[PDB]
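**Q** Below is the structure I would like to discuss, written out as structure tokens.
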Number of protein chains: 2
Amino acid sequence: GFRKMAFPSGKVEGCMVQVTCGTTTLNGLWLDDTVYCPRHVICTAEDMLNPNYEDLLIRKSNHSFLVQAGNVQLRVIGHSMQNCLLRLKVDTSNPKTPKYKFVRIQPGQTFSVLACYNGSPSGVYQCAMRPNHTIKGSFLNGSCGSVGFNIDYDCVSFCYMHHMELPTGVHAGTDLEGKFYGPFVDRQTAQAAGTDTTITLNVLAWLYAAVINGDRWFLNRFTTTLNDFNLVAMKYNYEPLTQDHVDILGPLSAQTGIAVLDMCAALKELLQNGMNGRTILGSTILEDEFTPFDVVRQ
Amino acid sequence: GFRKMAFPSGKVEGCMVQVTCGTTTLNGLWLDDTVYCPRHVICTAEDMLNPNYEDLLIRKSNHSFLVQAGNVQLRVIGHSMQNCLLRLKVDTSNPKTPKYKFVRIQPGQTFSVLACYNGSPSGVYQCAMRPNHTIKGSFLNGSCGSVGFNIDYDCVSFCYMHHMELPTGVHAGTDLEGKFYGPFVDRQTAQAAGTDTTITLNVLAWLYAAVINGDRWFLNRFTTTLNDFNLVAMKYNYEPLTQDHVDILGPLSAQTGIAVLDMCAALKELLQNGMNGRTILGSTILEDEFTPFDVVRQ
Ligand SMILES: Cn1cnc(Cn2c(=O)nc(Nc3cc4cn(C)nc4cc3Cl)n(Cc3cc(F)c(F)cc3F)c2=O)n1
Ligand SMILES: Cn1cnc(Cn2c(=O)nc(Nc3cc4cn(C)nc4cc3Cl)n(Cc3cc(F)c(F)cc3F)c2=O)n1
């Protein structure tokens, strides 16, 4: 019974606000007395290609910022720019602020997204940071500033602030210090992501999950070293497997009785021969956004 | 970017409590001054096969119910049984109760699930009521009493309270009046649902979703009648299509400009010739847990 599940979103929902500059508007994140939002909000339509953010910013007063939390207008007391984020100081502390921290997630790791429009939460889903530092999100116009997060105990680890859609339909954004994931810049120019690779640790977890679910037609009796598997994997644009990843897969290996390198030998034959029309957990494509942690939990 | 998306769960998270009788514990739903929970909580481990709930309930008083809303304890002031649910009147009106309704959902309709573990939310995901009145959910031990719901403009429509997992790994529960979906009874005995069917109206809406998102390869120049299509549907364990179904699909037909019976002809070809190892909206099976409403909203 494996499926993508999001963390409950309530702790983030009480932090979503709307931020408007003139006629340009997007989502912002209200923690304590600070509102975080993409600095792109200070662009007019003409500014959106080739903006000079330091010029646009110095030309702004606090009153230019219209910050709305539901029915309530909050007043910007002060404002500073931090990389590609604005930090708006505001006259009131959010009573709903959860315990939180700002983290920089790593490729292969998952998080929940609260997709938001004009400061209003719309939906929640899980997705993963890709090796090429984009995310395959589900985002419409007005979603700029929507936030990605994980929850451990009662602490929300914010890790993603949505900025833009790339021409291929994938998405780019920043951490909550405003540093972009990947080689992107916040301008309305056509930017291409590098070629993507498959998250091997997660494909391996998925194969383990399929074995736990009773499907083992892809297992074989070949052996491989880590080095020889990594050489094959890179020829098929799969990420090489580190020994840390082998350690991460330890619990699934012990539960199923299939040594990590033996599952790699299964994967190797799948990569070289394909699936001869067979399916795994019902699909002909190897899923790579289900983490070992997700498998173990479900 | 088209994926299953759950409603933001904040309004439901504020209603989740833990209910314990002796050592038996599960989740309850706290609305105004009432906690709703499965009556199975009044079972000792020895009672859980073939219990007599009328017998067990008369032997308890308000004191025997321990209700915890996080750190706070709520005092039970009264109690009664309604079908397979207990209604516990409490001390305190939940200050966080949203605008809400209780609805009974029909087969093929979708809802979000807030999976909970002994009173604490842990995950959220979208699923559907199967034609055979079970749910293909993701529920672990301790999830009894978790709730399913939809949201329409600040009003939460509760439609499902989780009770149990069947031998096949699917799930069974009640509406918020305590009446089970399907042929099931709340006791720890092996029970089976009827044979399931694929939700034709949902597959068709998902094919429209694909057309809108650019996936056009499965279309053909052909067309079919309702009666001939249903001859194919029965042979492949799909639900028969009705004119109401066709009427429901009108807006999706208009937006894409593909007549409904034209999409049925494409579906008939997909069922008969299988897919070519190609994908529709990223998946390699015909998805049937998106309603026409879901496709529009996304
Ligand atoms: C299809 N899609 C998927 N994700 C996105 C996110 N996204 C967005 O929501 N808005 C953007 N531009 C704006 C236009 C506005 C018009 N008004 C009146 N107000 C607006 C505010 C914004 Cl932010 N963009 C484009 C974009 C946003 C950036 F932050 C950036 F650095 C470069 C960009 F090209 C956008 O991608 N849309
Ligand atoms: C793996 N899984 C998938 N869904 C479920 C839901 N589920 C559940 O969470 N609990 C159940 N039995 C209990 C045992 C308890 C032990 N303690 C200390 N407290 C307990 C409370 C419960 Cl409810 N069940 C079984 C079950 C629950 C019912 F409500 C019912 F009518 C029949 C049943 F067989 C269960 O399925 N677990």
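Residue numbering for chain B follows Swiss-Prot; the residues present correspond to positions 3242-3539, in that order.
If you're wondering, the header gives X-ray crystallography, 2.0 Å.
Cβ coordinates come from backbone N, Cα and C, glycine included.
Below are the features listed in Swiss-Prot for this protein:
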ACT_SITE  B:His3281  active site, for 3CL-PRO activity
ACT_SITE  B:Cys3385  active site, for 3CL-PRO activity
VARIANT   B:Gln3429 to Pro  In strain: Isolate BJ02
VARIANT   B:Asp3488 to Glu  In strain: Isolate BJ04
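I'd like these features described in context: how deep, what's nearby, how far apart.
**A** For the recorded site, B:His3281 (active site, for 3CL-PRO activity), the DSSP three-state label reads helix. When other Cβ atoms within 10 Å of the Cβ of B:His3281 (active site, for 3CL-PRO activity) are tallied across all protein chains shown, the result is 24.
Secondary structure at B:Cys3385 (active site, for 3CL-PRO activity), taken from DSSP and collapsed to helix, strand or coil, is coil. Cβ neighbour count for B:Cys3385 (active site, for 3CL-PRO activity) (all protein chains, 10 Å cutoff from its Cβ): 26.
Within 10 Å of the C-beta of B:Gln3429 (variant position) there are 14 other C-beta atoms, taking all protein chains into account.
Around the Cβ of B:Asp3488 (variant position), the number of neighbouring Cβ atoms within 10 Å comes to 9.
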**Q** Filter the recorded positions B:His3281, B:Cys3385, B:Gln3429, B:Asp3488 down to those with CB closer than 6 A to an atom of ligand 2; keep them in sequence order.
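**A** The recorded positions passing the 6 Å Cβ test are B:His3281, B:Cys3385, B:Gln3429.
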**Q** How many Å lie between the Cα of B:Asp3488 (variant position) and the Cα of B:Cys3385 (active site, for 3CL-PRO activity)?
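**A** Each residue's Cα considered, B:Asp3488 (variant position) and B:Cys3385 (active site, for 3CL-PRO activity) end up 38 Å apart.
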